[PDB]
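Note sheet for the following structure.
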Amino acid sequence: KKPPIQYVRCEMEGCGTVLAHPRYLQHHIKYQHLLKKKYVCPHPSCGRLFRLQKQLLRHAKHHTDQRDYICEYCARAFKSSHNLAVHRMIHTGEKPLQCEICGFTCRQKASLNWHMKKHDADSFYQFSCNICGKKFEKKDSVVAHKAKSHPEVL
Amino acid sequence: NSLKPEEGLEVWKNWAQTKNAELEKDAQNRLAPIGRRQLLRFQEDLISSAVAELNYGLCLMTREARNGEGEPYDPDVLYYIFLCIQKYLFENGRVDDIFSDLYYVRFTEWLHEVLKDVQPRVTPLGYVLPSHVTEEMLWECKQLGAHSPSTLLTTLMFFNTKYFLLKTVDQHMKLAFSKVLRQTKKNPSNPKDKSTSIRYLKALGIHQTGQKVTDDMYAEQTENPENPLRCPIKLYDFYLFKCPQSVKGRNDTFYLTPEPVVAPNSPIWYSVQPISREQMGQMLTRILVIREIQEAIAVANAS
Amino acid sequence: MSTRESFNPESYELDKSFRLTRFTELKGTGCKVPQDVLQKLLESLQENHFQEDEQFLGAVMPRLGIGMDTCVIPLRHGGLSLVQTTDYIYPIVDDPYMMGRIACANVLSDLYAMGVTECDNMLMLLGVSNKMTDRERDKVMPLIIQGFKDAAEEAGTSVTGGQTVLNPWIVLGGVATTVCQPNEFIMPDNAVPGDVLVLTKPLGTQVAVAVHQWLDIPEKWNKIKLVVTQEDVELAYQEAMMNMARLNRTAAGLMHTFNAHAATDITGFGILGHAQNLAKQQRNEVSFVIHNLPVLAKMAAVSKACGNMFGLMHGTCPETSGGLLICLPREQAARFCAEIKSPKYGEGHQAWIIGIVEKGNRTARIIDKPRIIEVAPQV
Amino acid sequence: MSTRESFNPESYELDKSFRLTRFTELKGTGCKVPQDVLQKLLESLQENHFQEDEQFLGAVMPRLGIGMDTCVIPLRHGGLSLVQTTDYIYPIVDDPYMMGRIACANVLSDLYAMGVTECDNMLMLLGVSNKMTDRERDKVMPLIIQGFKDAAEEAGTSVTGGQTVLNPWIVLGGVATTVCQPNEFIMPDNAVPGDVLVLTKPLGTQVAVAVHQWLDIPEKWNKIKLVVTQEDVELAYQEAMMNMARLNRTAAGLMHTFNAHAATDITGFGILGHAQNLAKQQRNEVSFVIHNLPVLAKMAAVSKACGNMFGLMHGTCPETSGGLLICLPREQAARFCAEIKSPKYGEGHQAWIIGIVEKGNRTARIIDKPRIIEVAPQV
DNA sequence: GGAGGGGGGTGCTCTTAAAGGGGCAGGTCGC
DNA sequence: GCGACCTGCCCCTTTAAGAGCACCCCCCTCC
Ligand SMILES: [Zn+2]
Ligand SMILES: [Zn+2]
Ligand SMILES: [Zn+2]
Ligand SMILES: [Zn+2]
Ligand SMILES: [Zn+2]
């Protein structure tokens, strides 16, 4: 039932994203731009704000302590499947990423970001967040920084 | 070795025949706990008996054991009789540890209530009667050492009672891995050697601004190089070598419940759940009655 | 032996159309459609009222050591015990040699659940189908017996008797016995919160068996041909046959090393039924929860496609010569899988930690959305 | 109960059309048609070219006690010997209670051939039928289990564990085990010329059961109507259903007291086949000849009326839970029958002297025209 | 009958920050 | 003068959590 692939771009300014199908364009527009909403996490002290309704359900996982994912080898409990997937790399002993200058291999991009400091590369990076001038390379990284740090809360 | 399995076997035989006499009179036919249907009888020979039957008999043997003259045995000698019985079982192929195994938990409780009331006897002349059970009796009977997890736990408890002078379960629980500090001795006898010992600060006081604290006060463990098997340091090292890595460095407890099943090459022997107060009390009454512990208690208590 | 090459009927003067599996009415629910009723019957034949014996004024192990399998039955002489087990499975693989090996492994698996790594004697029940022609009987039965004896040899025991009877379907099985000291077997009644379950063999063998027999029926194949290619079915069938023809001697030996509390086998009733039976035995108040379900590659897709036939995600698919569900503490389990993968003796195999143990009411469940692990066909 | 009203489907709410024997296809030709092939299969099961191990410079008992049945496997502890047996008999009588009793008795009778008078454990294979209604399963199987367990009580043991399977035919059986000392079992190897064989049960059970199954269908009863009536079959059928449900504990105990050399059970293969198998493991070079056969009442004429389907006189006719073919000296044997006929405890039963042991070629044969002594039910 | 739209909920890949264990490097006391 | 011990700080790795897209599932639909 997979429809043929076509590419359509959100003509709205500030969103140059191109989507895999015309189907997804309606969902993108509605859930991102047109649907302007604000919610508050029910937790007494969270004080966070999420415009989508999907995000809150994920956020509820953070405040609770329900761990439904168990590693095959060490029987350790995780809150999300992808966290487990990253954990399994320890047991299989695989290091996918690799620095392109000194050939230094790591397991996660967080390690690589640390290594890039040795091979000083922020000089050629152009993007940066307005608050604390983080000096990122790409754009969505600034959004991730604004999410984890400089959080939007009440 | 002053340990006679023959005496224990003879006492068991006497009790077994005496009970068999009463078993038929009651006319209450109750089947034995074995596969084939037979009238419950206590085999005169210890070896050819089931675990349930042996446990039940040793339970009743505590209250119905009778001396050669027909008088009930003393609490100080029932323990010796049971040690002789266990030595008989060990030396005849049986692997049952009547004191430690879970199946024999009922037996220890009755033996415990028999032994708890014991007190050293003072003769009319005045001198205290020495106990009939000695340390070598336990060592030869394999109730001490590093043969099984329970035996190693009991050995550590016995050494702590002997040296650190712990004489009560409530006082004895204070011991913990953290507060039991290991310090290689500063002064070896000769540069070639390197003496090692274990210490514990059992002094109770305000301990304010260096008061009540001195090097010569806190209790200490020696080291026995003559026979490494009985050396307290070796057994303590073996104990820490088998307990789980997570337990070391916690202040809550020192004695861990032994794992149910262990093999010769099992890296870990003990769980992380400390032995309950009931078990510690059960296995502490059995180690106060011993003679050397009594002497150690008297010497420190006397001064 | 048929290990060198796949069993070819022509090589043994058998027609191409011949298939050993034709002598059994295979079904997705296994050799027992009303699993619940058979549980009641097995409880009925096991249960005995006289064994309580007023508790003998104490607490001692029962004759039915756990009330479900591998009765201990203490003897008179030397205080020893007689652990004895029985099991019977109809043919599920075309190869007669491998089928006999599978039957022997299934018979022995019950003992290895209790930690017993040695078998003094074993018996065999060989049943010859009525429909099988005389020319087939003298060509397949010798292979089955040779495979059974070879499996017994690898287990350190010998088949030294049995019985042979006529049957509409081939019935293959045996009985394993061992006389052991009280310290040579783990009685699976201990279990404490914080332990982690361990499995030694992947699930979904019945699905692989059923699919391989659907490659000749055009009506059934077209339903499932969409989701799985023939090569995947072939490799899955080979892996299941190799797994089902494997002994748990190493797992039983390691059980003692790593302080195992309880264990069982997954032969029949699926993973959930056996866990439920095991949970009731535990002295403490502990309930099992299973989060991971290792399955043979691509079998889960078929399992969900076929509908309410297997339900691996529900832990009800029956298995033959299954693995061991061992309850170990966390660090011991972490070490257990490492050693079984690369034993000192060699010839290791992977194992998985499929769940946890928590305080409950002596029950076992499976999380709503188990994390299906697709085990690759290694070598 | 033994004398209680026979299983009546109306009493237990089952429809009148119900018939326990309907779940299996009784074959009056034989218990297992390819017996000469199946005996070869069983010999292959029991054969071990490695057990000899250079014979170990001794005439000790082989790994198999006789190599035919009741294997005596030495154990590691205390020089004890493990003795096991197994049997699987499909239903042949219409009362579920007695069927479990007969299955237990048939399983046990192998041990009593070797003189073992005590049983330690007993399993049970209870196979329900696919072609069985849901209510029938719940109203039939419990009776069989209860009968088996009750028969275990009389045996002096207990039924602990077992297995249950689905099988187009109902299968009832079990495995009886005993760890016995060297001075508790009689090894069938020994024998001496001048002896007389003794049978503790009459022959012709198969004929009686088959003929009573023939009463319902009217197209078969006609050709045997002349020889016997329905009343005669009722008494013969009741007697057979009573003898084949009788344990041989008294026979086993008296085997020691009377210096029995060797003995065997007449189950399945027929008296001739079992005697021949017994003659194949005698240290001496002796042979058995049977000059007398105690056939059940009117069951000798019937076999003639059925041509060569039964063949009771030739000794090929199968039997289930048959007696013991004990070989005793002439002087001792005369007393053995006297003791068994009028036991002190009670429950008298008859035994006969059938044949003589004479020097030969280690094989058994029957005279041209054996005399038939008619045994009528006691009162 | 029907392929197309609307509404909803979800797994997966990517990204970042926070927590944490290990190890290098000080200051203090003892020999 | 040399060392042991406690503690502080940095390095690098692992866990935790948000963003958004591609996807499925269900339902409805008027042509
Ligand atoms: Zn947009
Ligand atoms: Zn929140
Ligand atoms: Zn892990
Ligand atoms: Zn680099
Ligand atoms: Zn910033």
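For this deposited structure, the header notes the method as electron microscopy, 3.2 Å.
Just so you know, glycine gets a Cβ as well, placed from its N, Cα and C.
C:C31 (active site) has a Cβ environment of 23 other Cβ atoms inside 10 Å. Among the features that Swiss-Prot reports, active site is placed at C:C31.
Neighbours of C:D69 (Mg(2+) binding site), defined as other CB atoms within 10 A of its CB across all chains, total 28. The DSSP secondary structure for C:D69 (Mg(2+) binding site) is coil. According to Swiss-Prot, the ATP binding site annotation covers C:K32, C:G67, C:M68, C:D69, C:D87, C:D110, C:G161, C:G162, C:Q163, C:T164.
The annotation Mg(2+) binding site is assigned in Swiss-Prot to C:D69, C:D110, C:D265. Under the DSSP three-state reduction, C:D265 (Mg(2+) binding site) is assigned to strand. Long-range Cβ contacts of C:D265 (Mg(2+) binding site) within its own chain (separation 6+, distance under 8 Å): C:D69, C:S109, C:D110, C:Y112, C:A113, C:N248, C:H274, C:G322, C:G323, C:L324, C:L325.
Counting every protein chain shown, the Cβ of C:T85 (mutagenesis position) has 29 other Cβ atoms within 10 Å. Secondary structure at C:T85 (mutagenesis position), taken from DSSP and collapsed to helix, strand or coil, is strand. According to Swiss-Prot, the mutagenesis experiment C:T85 to A carries the following note: Strongly reduced ADP hydrolysis.
With a 10 A radius on its CB, C:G268 (mutagenesis position) counts 24 other CB atoms from all the protein chains. C:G268 to C appears in Swiss-Prot as a mutagenesis experiment; the accompanying note says: No change in ATP-binding.
For the mutagenesis result C:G270 to R, the note given in Swiss-Prot is No change in ATP-binding. Counting every protein chain shown, the Cβ of C:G270 (mutagenesis position) has 25 other Cβ atoms within 10 Å. When secondary structure is read from DSSP and collapsed to three states, C:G270 (mutagenesis position) falls in the helix class.
For the published mutagenesis C:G273 to A, D or V, Swiss-Prot gives the following note: Loss of ATP-binding. Listed in sequence order, the residues of the same chain lying 6 or more apart from C:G273 (mutagenesis position) and placing their CB within less than 8 Å of its CB are C:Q35, C:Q39, C:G315, C:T316.
Using a 10 Å Cβ-Cβ cutoff, C:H274 (mutagenesis position) registers 23 neighbours. Experimental mutagenesis at this site is recorded by Swiss-Prot as C:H274 to N, annotated: Reduced ATP-binding.
Among the mutagenesis experiments that Swiss-Prot reports, C:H274 to Y is described with the note: Increased ATP-binding.
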May I have the list of same-chain residues other than C:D69, C:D110, C:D265 whose Cβ is within 8 Å of the Cβ centroid of the recorded Mg(2+) site, in sequence order?
C:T70, C:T85, C:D87, C:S109, C:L111, C:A113, C:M114, C:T264, C:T267
Return only the integer: C-alpha distance in Å from C:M68 (ATP binding site) to C:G270 (mutagenesis position).
15
Checking interface proximity: list the recorded positions among C:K32, C:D110, C:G161, C:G270, C:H274 whose CB sits under 8 Å from a chain B CB, in sequence order.
none
In Å, rounded, how far does the Cα of C:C31 (active site) sit from the Cα of C:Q163 (ATP binding site)?
21
Within 10 Å of the Cβ of C:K32 (ATP binding site), how many other Cβ atoms can you find? Include all protein chains, please.
19
What subset of the binding-site residues C:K32, C:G161, C:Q163 lies within 10 angstroms of C:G268 (mutagenesis position), using C-alpha positions?
C:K32
Filtered recorded positions - C:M68, C:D110, C:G268, C:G273, C:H274 - keeping only those with Cβ under 8 Å from chain D:
none
Counting across all protein chains, other CB atoms within 10 angstroms of the CB of C:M68 (ATP binding site) number 19
Within 10 Å of the Cβ of C:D87 (ATP binding site), how many other Cβ atoms can you find? Include all protein chains, please.
26
Cβ-Cβ distance under 8 Å to C:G161 (ATP binding site), same chain, at least six residues away:
C:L123, C:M124
In whole Å, note down how far the CA of C:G270 (mutagenesis position) lies from the CA of C:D87 (ATP binding site).
15
Compare the Cα of C:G270 (mutagenesis position) against each of the recorded positions C:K32, C:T85, C:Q163 and report the nearest.
C:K32
